[PDB]
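Okay, so here's the structure we're looking at.
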Amino acid sequence: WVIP
Amino acid sequence: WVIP
Amino acid sequence: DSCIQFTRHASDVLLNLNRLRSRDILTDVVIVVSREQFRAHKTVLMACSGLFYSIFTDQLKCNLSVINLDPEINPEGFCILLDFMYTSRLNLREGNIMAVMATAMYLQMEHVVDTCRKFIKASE
Amino acid sequence: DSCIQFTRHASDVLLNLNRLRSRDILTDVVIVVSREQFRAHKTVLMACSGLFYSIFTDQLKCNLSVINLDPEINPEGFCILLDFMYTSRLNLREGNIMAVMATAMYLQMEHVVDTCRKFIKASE
Ligand SMILES: N#Cc1c(Cl)ncnc1Nc1ccc2c(c1)CC(=O)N2
Ligand SMILES: N#Cc1c(Cl)ncnc1Nc1ccc2c(c1)CC(=O)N2
Ligand SMILES: [Cl-]
Ligand SMILES: [Cl-]
Ligand SMILES: [Cl-]
Ligand SMILES: [Cl-]
């Protein structure tokens, strides 16, 4: 999971 | 395009 | 093999599947979550959820145009997960995390359940 | 928005759509290319090809279960492009490049046409  |  | 790969292909396919969903193009099922209805593509649902994969590979349920979810399922939680299926983006907030996690457990979406567990553990 | 994103989601969806295709699950069209037949999902075809997007948004053609391609289309070229649609992987070889490029032009798959043009220019 990432900060897009 | 890339070499996978 | 000796194939070349187009890096953005999978993301572009998903963007187009979401565009078709928004325009209600070739949607083949309506998911009923209490008073709310959500139109979708059976193949996308199966590709994202262990529960839908089970449902639409069933010899009788594969032909249904309407699927009613358990009454305990929150429509907003379902909406957030349906958007995630079509976009890879999860709108996870303090006010919806419990509903999103419960819905992801029911839908059998392990990666969503995992990030919800991690975000909850960080707040305790 | 304040969304989080699952990096591998789009690739995982495409992998599952390819698994459904290989098992002939919820495929809703057969593409006929001279003596050869290819089963697929209309939504994936539309998401990858300008030609299929046009065909399946047509009020009459959207309901067809069989689509016959132009007799000039090479079945192997179509097969390579269909695999690319479901995998992001293009099996581009000296022996098939002309057929693949011609098929991609017909199917309106601009990124494939682009790499074929570039590979051809490098060999002249
Ligand atoms: N469509 C399809 C499909 C196929 Cl073909 N093979 C394998 N899994 C498929 N989908 C599916 C099954 C289980 C789960 C998910 C997706 C996400 C998750 O957390 N569990
Ligand atoms: N399905 C869908 C779709 C939608 Cl909804 N919007 C916009 N394009 C869509 N698909 C599509 C249209 C044109 C081309 C491609 C795909 C690849 C390419 O080279 N040209
Ligand atoms: Cl029904
Ligand atoms: Cl997931
Ligand atoms: Cl027909
Ligand atoms: Cl392309």
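Just so it is clear, chain D uses Swiss-Prot numbers, and the residues here are 6-129, in order.
We read in the header that X-ray crystallography, 1.7 Å was used to get this structure.
Backbone N, Cα and C define each Cβ position, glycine as well.
According to Swiss-Prot, the features are:
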DOMAIN    D:32-99  domain 'BTB'
MUTAGEN   D:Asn21 to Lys  Abolishes interaction with NCOR2 and HDAC2, no effect on interaction with CTBP1 and transcriptional autoinhibition; when associated with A-116 and 376-Q--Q-379
MUTAGEN   D:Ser59 to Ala  Abolished ubiquitination by the SCF(FBXL17) complex
MUTAGEN   D:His116 to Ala  Abolishes interaction with NCOR2 and HDAC2, no effect on interaction with CTBP1 and transcriptional autoinhibition; when associated with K-21 and 376-Q--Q-379
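The Cβ neighbour count for D:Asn21 (mutagenesis position), using a 10 Å radius and every protein chain shown, is 17. The DSSP secondary structure for D:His116 (mutagenesis position) is helix. Secondary structure by DSSP for the domain 'BTB' (D:32-99): 30 helix, 15 strand, 23 coil.
The Cβ of D:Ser59 (mutagenesis position) has 12 neighbouring Cβ atoms from other residues within 10 Å, across all protein chains displayed. In this structure, the C-alpha atom of D:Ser59 (mutagenesis position) lies 18 angstrom from that of D:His116 (mutagenesis position). Across the fold, the C-alpha of D:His116 (mutagenesis position) and the C-alpha of D:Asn21 (mutagenesis position) stand 23 Å from each other.
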